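Colleague: One structure follows; several queries about it will come next.
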Protein chains: 2
Amino acid sequence: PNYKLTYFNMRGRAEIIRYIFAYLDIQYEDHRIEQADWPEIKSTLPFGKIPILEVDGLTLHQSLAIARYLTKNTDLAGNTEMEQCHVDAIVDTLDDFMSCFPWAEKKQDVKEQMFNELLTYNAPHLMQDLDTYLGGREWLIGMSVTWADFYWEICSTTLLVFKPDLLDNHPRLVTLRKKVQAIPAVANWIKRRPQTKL
Amino acid sequence: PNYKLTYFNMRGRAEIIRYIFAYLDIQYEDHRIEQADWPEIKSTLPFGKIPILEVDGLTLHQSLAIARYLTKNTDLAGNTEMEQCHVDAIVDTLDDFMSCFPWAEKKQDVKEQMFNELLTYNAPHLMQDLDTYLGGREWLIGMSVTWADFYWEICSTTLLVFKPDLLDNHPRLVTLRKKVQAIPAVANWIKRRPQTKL
Ligand SMILES: Nc1c(S(=O)(=O)O)cc(Nc2ccc(Nc3nc(Cl)nc(Nc4ccccc4S(=O)(=O)O)n3)c(S(=O)(=O)O)c2)c2c1C(=O)c1ccccc1C2=O
Ligand SMILES: N[C@@H](CCC(=O)N[C@@H](CS)C(=O)NCC(=O)O)C(=O)O
Ligand SMILES: N[C@@H](CCC(=O)N[C@@H](CS)C(=O)NCC(=O)O)C(=O)O
Ligand SMILES: [Ca+2]
């Protein structure tokens, strides 16, 4: 397949896909559109949202659907049907919390206040559940790295921007992030990707 | 296998799993909890949410991850990997929207503002996109029913509680709901299930 990923010039919801491409050493066109392109790009999307990934002329959409598609029949999937279910479940838990944030809120002061409230009053209960879940194991699921680990590194990277001390009580979750960042293909992508806030 | 679904006494986020069990003819315990029993069950769950599904003593969480686990290798999944991705992407498009509603909000003026806004402005855009996406086809993905058609029926049932004219410009979306509801195992479940608002 020829692959064309369309998104904004940010990590955002496309980053999980870009990591999977890096990890599997698969070539693709990382198409990054400008704001001013958006009305034309959007007219061609099935539900008005990006990322989309075109595969031999056919459009796929929804970031986590696409990530799941790309990892099928790979070592990133989950080694059993039960583990595959767990991979999905941790991914959706993270995704649910990410979607609590008002990313598109226009009023700066209110956006801020809600980010701070979410990060102070809500995030600590999820960090604790994730840490307890991981226990002393190496990876979130199974005995090998999966895309759920990628998603945790990706999500916590953005959260750390807004809450530097997020993981101060959670060394185990920091070690996991480090393990993902050290995978040679992933480290290489992290080093080379365009530097964006989000 | 020995299956026990735990959720509130409502369709909500469990209903997709209930349709899949019905359609596959799989017996399970449909455990509906009462509000006063939740805090104590809540504290025993790795991530403090329902639904959960117990499978032979093992606990799964996250309603779409579990729905996916249950339909793997059935005819409710798509017929190729690319179609499975389309099924996933429709399900998440639907979920993204349902999850926009402030189901939990306590401030009644703020909840009622947001509902009316979503239903008046956003929802018609979604209907239009979904109707274009379905075109003249029988089912949303491929040439046979998948759990994405089930999710459309479940989601639209709740939306229609709040906006009965939602589908007045989209006969084909109504017909797609009827197709789902006419499948004998689904029809029998709908007829027999507990009558809740949601
Ligand atoms: N769901 C989102 C969304 S959402 O809009 O779909 O709710 C948004 C979102 N990020 C995300 C962050 C910013 C913007 N866009 C956006 N919007 C405004 Cl009102 N201002 C700016 N300004 C802006 C522009 C460029 C750079 C930085 C900034 S700034 O936010 O720091 O001020 N950008 C947008 S946009 O696509 O809706 O336009 C998505 C994320 C996610 C994620 O789920 C997510 C998951 C894991 C890691 C990261 C993310 C994530 O970043
Ligand atoms: N759950 C979806 C979220 C899709 C989404 O809301 N994408 C944003 C970019 S992060 C978008 O296309 N926003 C532009 C808009 O809604 O107009 C996914 O993972 O792809
Ligand atoms: N995306 C999740 C959402 C899980 C969720 O937030 N469930 C709610 C009820 S719909 C819940 O457990 N709320 C009670 C609580 O969290 O205290 C899923 O599909 O399972
Ligand atoms: Ca979701």
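Chain A uses Swiss-Prot numbers throughout; the residues present, in order, are 2-199.
Looking at the header, which is where the method is noted, we find X-ray crystallography, 2.0 Å.
Positions of Cβ are set from backbone N, Cα and C atoms, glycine also.
Swiss-Prot lists these features:
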| type | residues | note |
| --- | --- | --- |
| DOMAIN | A:2-79 | domain 'GST N-terminal' |
| BINDING | A:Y8, A:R14, A:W39, A:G49, A:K50, A:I51, A:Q63, A:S64 | glutathione binding site |
| MUTAGEN | A:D93 to N | Loss of activation by calcium or magnesium ions |
| MUTAGEN | A:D96 to N | Increases PGD2 synthesis. Loss of activation by calcium or magnesium ions |
| MUTAGEN | A:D97 to N | Reduces PGD2 synthesis by 99%. Loss of activation by calcium or magnesium ions |
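Set these features in their place in the structure for me.
Modeller: Using a 10 Å radius centred on the Cβ of A:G49 (glutathione binding site) and all shown protein chains, the other Cβ atoms total 14.
Applying an 8 A CB threshold to same-chain residues 6+ apart, the list for A:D93 (mutagenesis position) reads A:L65.
Its Cβ placed at the centre, A:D96 (mutagenesis position) has 20 other Cβ atoms within 10 Å.
Within the same chain, no residue at least six positions away from A:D97 (mutagenesis position) has a Cβ under 8 Å of its Cβ.
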Colleague: Roughly how many angstrom lie between the C-alpha atoms of A:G49 (glutathione binding site) and A:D96 (mutagenesis position)?
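Modeller: Between the Cα atoms of A:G49 (glutathione binding site) and A:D96 (mutagenesis position), the distance comes to 19 Å.
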Colleague: Can you name the recorded positions among A:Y8, A:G49, A:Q63, A:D93, A:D96 whose Cβ is less than 8 Å from some Cβ in chain B?
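Modeller: Of A:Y8, A:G49, A:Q63, A:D93, A:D96, the entries that lie near chain B are A:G49, A:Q63, A:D93.
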Colleague: List the residues of the same chain that sit at least 6 positions away from A:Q63 (glutathione binding site) in sequence and have their Cβ under 8 Å from its Cβ, in sequence order, or write 'none'.
Modeller: A:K50
Colleague: Restricting to the record's glutathione-binding residues (A:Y8, A:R14, A:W39, A:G49, A:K50, A:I51, A:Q63, A:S64), give me the longest CA-CA distance in Å as a whole number.
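Modeller: Output for glutathione binders A:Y8, A:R14, A:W39, A:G49, A:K50, A:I51, A:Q63, A:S64: max Cα distance 18 Å.
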Colleague: Rounded to a whole number, how many Å is the Cα of A:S64 (glutathione binding site) away from the Cα of A:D96 (mutagenesis position)?
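Modeller: Roughly 10 Å, rounded to the nearest whole number.
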Colleague: Let me make sure I understand the structure: which of the binding-site residues listed (A:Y8, A:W39) has the fewest other Cβ atoms within 10 A of its Cβ?
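Modeller: The binding-site residues A:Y8, A:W39 were compared, and A:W39 has the fewest Cβ atoms within 10 Å.
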Colleague: Out of the binding-site residues I have (A:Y8, A:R14, A:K50, A:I51, A:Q63), which ones have their Cβ sitting under 6 Å from ligand 1?
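Modeller: What lies within reach of ligand 1, judged by Cβ under 6 Å, is A:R14.
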